[PDB]
Amino acid sequence: XXXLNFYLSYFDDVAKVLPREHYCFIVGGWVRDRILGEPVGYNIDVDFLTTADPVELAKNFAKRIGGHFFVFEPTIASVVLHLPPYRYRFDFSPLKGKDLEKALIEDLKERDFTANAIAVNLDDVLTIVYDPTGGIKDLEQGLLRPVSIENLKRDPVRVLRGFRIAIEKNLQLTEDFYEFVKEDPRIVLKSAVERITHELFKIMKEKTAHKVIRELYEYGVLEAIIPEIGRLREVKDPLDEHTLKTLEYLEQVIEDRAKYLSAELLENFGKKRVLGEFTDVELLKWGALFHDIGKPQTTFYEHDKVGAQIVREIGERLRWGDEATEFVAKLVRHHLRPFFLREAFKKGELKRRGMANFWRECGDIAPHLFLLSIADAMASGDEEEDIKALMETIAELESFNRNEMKXXXXXXXXXXXXXXXXXXXXXXXXXXXXXX
RNA sequence: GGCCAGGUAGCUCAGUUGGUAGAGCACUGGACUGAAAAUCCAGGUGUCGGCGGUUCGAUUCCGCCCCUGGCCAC
């Protein structure tokens, strides 16, 4: 054990439920988050270790705060409270033993990292902390240290969390972690697939993510999870450096998306929800990772379609959404289109036909496609003239869409009259002529 | 409570832009057979999980539910 800021309102609701003879402990992330003094976000996650009945506790607590109560999995209980601006999650876990303190420490020693192993008493919050793993000492040094490499081997998905949190909380992972990763990167494959997928996305969520992705490529964890990435190396132009730099540039372009896309294209950008907590932005970055996955398979003619099917296979395997992998695949197939239309514009051969076709085929990925094309044009070292030509091409497409665009009898006649419309009796006579 | 994948004949499974339904085991009858095996030919009354919505037309598109399975601490 080592010795106001730790306060959360709903902790009161924990005290008005929890019995007089039972004790409660605040454990894990929320402590670390607060020790770092990091801003409490709109998403709040708190973890508890209680000596009372987790089911009863969570039930009455949930009835108090007006959230939904549920249990899963050493069964752990949870309460979820969700309204549009803020979302709370409280995980309640059982703590049993003859000795309280010994049991608490016993639990804390099993956790993934030092900073996560810190715990406090709920009553002292409403300040003596428990960190047998010496978390705080590492937090002062800006270090993220696994409690044991055995703990990381027991639950290999933690190996991914290390990469995430270190970037997310801006900490430096210690040496034994990287050493152990170097040993067997493949270890992550021991835990469940959906957890790896979820962590991968959670990494793709933050804007420094390209650094972590590079770390996963160099340490070969990414290859272990996504084998098709390793096949970017066998072809020399450096393709892997090209794609990773394409990703970094895509994040830069994403931050600059306001000055590139028009207002109507920026309107709904980022609003598509995938896997519940993630947006089409993550899908954009994933699209940047896979933007050329087809070059090793095939000058490379068909590599975009091949890319699409490969991405589809990956989405199938890694248990993404159907709509998520569909979106990313569609993003990959069309990845070279703005360059083609750019080539049509530079020679002045681009007209209403090609624009109409472009907005017909894919209008949904248009902003994503534009940003991605810009990023790729940056990573390939295109001359400034070419870049500006591309951005003016994009300008022309948006300019075209914004203003300049304004048994079977039903099936063919309706479609034909709708196509011809894109004057009742006249059109009727036209349909009558269309019949013969 | 959240995400993901499935729901189609008794069992078990296909079906990328909307039309009228498909296989195999199994089951019934029949044929070659002293007999049978096994093989060939014929037989599917399916509220395409459920109720609405757009369409003349929904297994397919959209919306809301039901059921089964997989995941959900740090």
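Here, residue 1 is simply the first one shown, and the rest follow in order.
Header lists the method as X-ray crystallography, 3.3 Å.
Yeah, the Cβs are placed from backbone N, Cα and C, and that goes for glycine too.
Annotation comment: Swiss-Prot describes A:29-32, A:111-112, A:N116, A:155-164, A:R195 as CTP binding site. One mutagenesis experiment catalogued in Swiss-Prot, A:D45 to A (Swiss-Prot position 58), is accompanied by this note: Loss of activity. Annotation source Swiss-Prot lists Mg(2+) binding site at A:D45, A:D47. Mutagenesis annotation in Swiss-Prot: A:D47 to A (Swiss-Prot position 60), described as Loss of activity; the structure shown retains the original residue. Listed in Swiss-Prot as a mutagenesis experiment, A:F70 to A (Swiss-Prot position 83) is described as follows: Does not affect CMP incorporation. Quoting Swiss-Prot on the mutagenesis of A:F72 to A (Swiss-Prot position 85): Does not affect CMP incorporation. Looking at Swiss-Prot, the entry for mutagenesis of A:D91 to A (Swiss-Prot position 112) says: Reduces CMP incorporation. Annotation of the published mutagenesis A:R111 to A (Swiss-Prot position 132) in Swiss-Prot: Strong decrease in CMP incorporation; the original residue is retained in the structure shown. Here Swiss-Prot notes a mutagenesis experiment, A:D112 to A (Swiss-Prot position 133), with the remark: Strong decrease in CMP incorporation. Looking at Swiss-Prot, the entry for mutagenesis of A:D155 to A (Swiss-Prot position 182) says: Does not affect CMP incorporation. A mutagenesis experiment is reported in Swiss-Prot for this position, A:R158 to A (Swiss-Prot position 185), and the note states: Almost loss of activity. Quoting Swiss-Prot on the mutagenesis of A:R195 to A (Swiss-Prot position 222): Reduces CMP incorporation. Per Swiss-Prot, mutagenesis A:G321 to Y (Swiss-Prot position 363) is noted as: Reduces the CMP incorporation at position 74 of the tRNA, but does not affect the CMP incorporation at position 75.
Feature map: annotations from Swiss-Prot on the structure.
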| residue | record | CB count, 10 Å |
| --- | --- | --- |
| A:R32 | CTP binding site | 22 |
| A:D45 | mutagenesis position | 14 |
| A:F70 | mutagenesis position | 11 |
| A:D91 | mutagenesis position | 19 |
| A:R111 | mutagenesis position | 23 |
| A:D155 | mutagenesis position | 15 |
| A:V157 | CTP binding site | 20 |
| A:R158 | mutagenesis position | 23 |
| A:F163 | CTP binding site | 24 |
| A:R195 | mutagenesis position | 16 |
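Per Cα geometry, A:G29 is the residue among the binding-site residues A:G29, A:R32, A:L160, A:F163 nearest to A:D45 (mutagenesis position).
The two recorded residues, A:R195 (mutagenesis position) and A:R32 (CTP binding site), have Cα atoms 22 Å apart. When secondary structure is read from DSSP and collapsed to three states, A:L160 (CTP binding site) falls in the helix class. Between A:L126 and A:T127, the deposited structure omits 6 residues, and the straight-line distance between their CA atoms comes to 10 Å. Residues near A:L160 (CTP binding site) in space but far in sequence (CB under 8 A, at least 6 apart, same chain), listed by position: A:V188, A:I196, A:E199, A:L200, A:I203, A:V221.
Rounded to a whole number, the C-alpha distance linking A:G321 (mutagenesis position) with A:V157 (CTP binding site) is 20 angstrom. Counting only same-chain residues six or more apart in sequence, the Cβ atoms lying under 8 angstroms from the Cβ of A:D112 (mutagenesis position) belong to A:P146, A:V147, A:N151, A:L152, A:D155, A:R158, A:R161, A:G162. Per Cα geometry, A:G29 is the residue among the recorded positions A:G29, A:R32, A:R111, A:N116, A:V157 nearest to A:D47 (mutagenesis position). Checked against A:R111 (mutagenesis position) by C-alpha proximity, the recorded positions A:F70, A:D91, A:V157, A:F163 yield A:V157 as the nearest. Think of the gap as 8 residues with no coordinates, bounded by A:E73 and A:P74; the Cα atoms of those bounding residues are 7 Å apart.
A:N116 (CTP binding site) sits 21 Å from A:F72 (mutagenesis position), taking the CA atoms of both as reference points. When the recorded positions A:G29, A:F72, A:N116, A:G321 are scored by other C-beta atoms within 10 Å, A:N116 scores highest. Of the recorded residues, A:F163 (CTP binding site) and A:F70 (mutagenesis position) place their C-alpha atoms 30 Å from one another.
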